[PDB]
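All remarks here apply to the structure that follows.
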Amino acid sequence: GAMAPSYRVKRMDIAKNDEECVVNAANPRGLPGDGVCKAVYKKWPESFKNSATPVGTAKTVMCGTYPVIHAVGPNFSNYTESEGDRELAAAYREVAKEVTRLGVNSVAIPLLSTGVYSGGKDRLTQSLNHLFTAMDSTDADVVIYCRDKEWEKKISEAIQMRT
Ligand SMILES: CCOc1ncccc1C(=O)N(C)C
Ligand SMILES: [Cl-]
Ligand SMILES: [Cl-]
Ligand SMILES: [Cl-]
């Protein structure tokens, strides 16, 4: 565990993280994909061997000794708001199980279902609150990665509000 488990946010490419493992915002088919998934494919392509897994689940594959946790959030273009909310919560619960099982002291995590799976809706708060619900009982240092300057501010505010 970390000595004083924390949440932090950084605005940069998650493929350049300084943590002991990474969460990929994966597709269910283990394809290279776009956005975070394509950056993860370029950095850790070995981790996409048998990485296909259903919506609402996470599957870990090692790149050398570095763990890549493939977490499959729902595409809100296809799911109802109700069913999508349930699957997005479940994907983060499976990430917390994997982080715990691996025994890492830190994890880099993107906000699932906030990009091309958002159905064009702002889901910062929805996705971040499911992240907190899952990860609050873990003792890893969590570092959230984003690309937008206004999102960095809003994620940082949400973290500081609870401290
Ligand atoms: C910066 C705002 O971003 C978005 N807003 C609404 C829907 C999707 C996005 C997006 O593609 N993100 C990568 C988060
Ligand atoms: Cl960068
Ligand atoms: Cl997405
Ligand atoms: Cl972002």
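Note that the numbers count up from 1, one per residue, in the order the chain is shown.
Using the three backbone atoms N, Cα and C, a Cβ is placed for every residue, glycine included.
DSSP assigns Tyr117 (mutagenesis position) to coil, not to a helix or a strand. Taking a C-beta cut-off of under 8 angstroms and a sequence separation of 6 or more, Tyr117 (mutagenesis position) has the following same-chain neighbours: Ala25, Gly73, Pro74, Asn75, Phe76, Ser77. Here Swiss-Prot flags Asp13, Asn27, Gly35, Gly115, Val116, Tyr117 as ADP-D-ribose binding site, drawing on experimental evidence.
Among the mutagenesis entries in Swiss-Prot is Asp13 to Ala (Swiss-Prot position 1343), noted as: Partial loss of ADP-ribose 1'' phosphate phosphatase activity. Just so you know, the Cβ of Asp13 (mutagenesis position) picks up 14 other Cβ atoms within 10 Å once every protein chain is counted.
Swiss-Prot documents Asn27 to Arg or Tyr (Swiss-Prot position 1357) as a published mutagenesis change and attaches the note Almost complete loss of mono-ADP-ribosylhydrolase activity. In the three-state DSSP scheme, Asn27 (mutagenesis position) is classed as coil.
Here the Cβ of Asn27 (mutagenesis position) has 21 other Cβ atoms within 10 Å, regardless of which shown protein chain they belong to. Record note (Swiss-Prot) on the mutagenesis of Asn27 to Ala (Swiss-Prot position 1357): Partial loss of mono-ADP-ribosylhydrolase activity; complete loss of ADP-ribose 1'' phosphate phosphatase activity.
Under its mutagenesis entries, Swiss-Prot includes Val36 to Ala (Swiss-Prot position 1366) with the note: Partial loss of mono-ADP-ribosylhydrolase activity. For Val36 (mutagenesis position), other Cβ atoms within 10 Å of its Cβ number 24.
One mutagenesis experiment catalogued in Swiss-Prot, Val36 to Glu or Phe (Swiss-Prot position 1366), is accompanied by this note: Almost complete loss of mono-ADP-ribosylhydrolase activity.
Annotation of the mutagenesis experiment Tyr117 to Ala (Swiss-Prot position 1447) in Swiss-Prot: Partial loss of mono-ADP-ribosylhydrolase activity; complete loss of ADP-ribose 1'' phosphate phosphatase activity.
Under the heading of mutagenesis, Swiss-Prot lists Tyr117 to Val or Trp (Swiss-Prot position 1447) and annotates it as follows: Almost complete loss of mono-ADP-ribosylhydrolase activity.
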Coarse DSSP state, helix versus strand versus coil, of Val36 (mutagenesis position): helix
So for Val116 (ADP-D-ribose binding site), how many other CB atoms are inside 10 Å of its CB? 16
Pairwise Cα distance for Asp13 (mutagenesis position)/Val36 (mutagenesis position) [Å, integer]: 8
